[PDB]
Structures are given as C-alpha cells and as structure tokens.
Amino acid sequence: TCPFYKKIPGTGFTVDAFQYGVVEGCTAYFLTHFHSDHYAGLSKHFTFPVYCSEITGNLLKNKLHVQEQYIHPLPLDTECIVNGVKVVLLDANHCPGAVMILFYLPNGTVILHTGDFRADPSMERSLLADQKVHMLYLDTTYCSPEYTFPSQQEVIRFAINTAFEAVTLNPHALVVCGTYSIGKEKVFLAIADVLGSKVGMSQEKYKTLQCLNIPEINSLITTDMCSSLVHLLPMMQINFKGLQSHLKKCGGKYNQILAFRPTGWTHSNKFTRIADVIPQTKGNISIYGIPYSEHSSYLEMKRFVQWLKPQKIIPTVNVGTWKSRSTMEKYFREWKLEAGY
Ligand code: NI
C-alpha cells in the first residue's frame, strides 16, 4: 500500500506512486522523472492521467509504450490547473526531464515536492522566491555531513583532462563510460567533444537519448561503434573481465582501455580531493570511479532548506529505519535553530 509521504493532502494527487495498483482516491498521478524506482508500475496498460515534463512524457510514450491520450506533459515555470488545483513544474537539476512540483492547495497551503534534486543557489531565483512554502517533501539521499562531493564542473574538468592526456599519449586507447539509467550524460558527451569523436552505443540506448531534447544530439552520438573512440556500456560491464571481453570485440583497433564509472558518493571522498583521484589498473585496463552526483550534498541541501524556511519537512529518502529517521530529524532541528525560523 502507498506510503503517506507519496500522497499530497487536500488533493486527489500522488507523486511517484505507480507500483501500488489503483490508489484509493487518486484522480491524477504525477511522475517527477524517468528513474525505475519512481516509474515502477507504468506500462501500455495504464489508463489514468499521468502528469509530467515533456521529456518524461517522450520517454513514457517511446520506452514504456504508455498511450498518448493518458500522457499530460506540462511546460516548466508556468502556472497550470490540474483537477482544479494550481501547480507549477520547476527544474530539479537531477537527470533530463526531472522536475520539482509546487502545489497551491485550495485552502491556501503551499507544498513543494522536490522529487530527486541537486539543490543549487539558482533555484533561489525561480518562482519559489514569490511565496511562502508551508510543507517540503525533501530528497534526503545524502542527508549527513559526511557527504561532501565536488561540483559537477570540477568532476567534468578532471574527466576531460584525463581522457585527452591518455588518448594523445596513445592514439590506440579506447575510452569506455558506464551507464544504467538516464542522467550524467555530460560525462560521456564532454569526453567525446574533447577527442573529436561521437559516442557509440547500443540501439536501445541511442533510442533513449533521442527522447531527451538535447541540442545538436545527432551531432554527438551514434550506433556505429566502429567509427567511435568513446563507447558506452552497461554499468555492470565496467570491471576487468567485462572490459577485456569488449576489447577483444574491437578486432585489434585498440590496445588499451581507459574506463569511467560515474558513481554518486564513495568514502574515498572523506580523505581525497578530485585532483588526487587514481584508477584501479590491471594490465592495459584502467578504471576511474568519479564522484559525479545528481543529488544534493549535505551542505547544498542545508543551504536550500535554510533559505526556503518551510514549516514542516517530510523526508522521501532513507525513511525505512528508525536510526535514519532520527538522524535526519536532528539535522532539521539544528538547521531551524541556527537560521531562526
Ligand atoms: Ni532519481
């Protein structure tokens, strides 16, 4: 049964709640983004109205075959009316098509649901600035002060410089990047751009990227692996065995692999700077784990909440253990005492 933190009080609405069958009293199902823990349950047989971004709606139609008549895409940064309630979709700085949802309840309460997000000071100048928010349904993935990571820009600088150096030293090196969901496209696109190559990938992944409205994409990606020196593989294949096997398939075109796994956080973050990151190596294969996050760090999250000053916070992540829940509630109280709301 649907958990309380997926239900929007005073409405007929749910958020990211497609795996519970027909939810009692739900008149409209919102979907924040196309990640499987959030869309789990949708298919061509779904016949209730789904509200989402344009990009999410492209993916529902093309990847999951949801019929068009049930997809209701909304423009961003625009006041819209859904079943008699004003809503706004805002960019969540997560993966392509990911949104936060502002709900303006008929009684005057204003609710922000962040979906999954990476907080940023740029959000302090969207339509959020214009009214008070009473209740915050918060992505608390990294809600603990151990979670520090660099900016996305520092991480991409590291990856570009590393790949450019390796391939200039050895023009027969292949670069491989792992993926298993949408998101983090900058990693492989920025490396292909510095090398003057397209990114090669499976037909299924090319299909997915073609749903994303990324400008000039026909210019950056391809299904012709033979013409590409940056390849995308499933995340599960980014290990020494999987990469040795791939290099065999390339027919002697290449004699070295440099591979990247964009993780979120890993405990090498508490001791080491990005500058100082080193790969795991075996023979002619090297693997870099790079801390490219699409969720808020602890300090990014804290700054957003201290700016927004909500009256009540409802966590949406790490809610399954009493120790997690108690930890998070203690931080929320600190933040409120330090800022004075
Ligand atoms: Ni997500």
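So for chain A, numbering is Swiss-Prot's, and the shown residues are 700-1040, in order.
Method of determination (from the header): X-ray crystallography, 1.5 Å.
Backbone N, Cα and C define each Cβ position, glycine as well.
While the structure shown retains the original residue, Swiss-Prot records the mutagenesis experiment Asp838 to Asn with this note: Impaired nuclear focus formation, reduced interaction with PIAS and increased sensitivity to cisplatin. Long-range Cβ proximity for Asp838 (mutagenesis position), meaning a same-chain Cβ under 8 A and a gap of 6 or more residues, is found for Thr813, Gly814, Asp815, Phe816, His994, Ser995, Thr1015, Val1016.
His994 (mutagenesis position) counts 22 other C-beta atoms within 10 Å of its own C-beta, drawing on all protein chains shown. The note that Swiss-Prot attaches to the published mutagenesis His994 to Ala is: Impaired nuclear focus formation, reduced interaction with PIAS and increased sensitivity to cisplatin.
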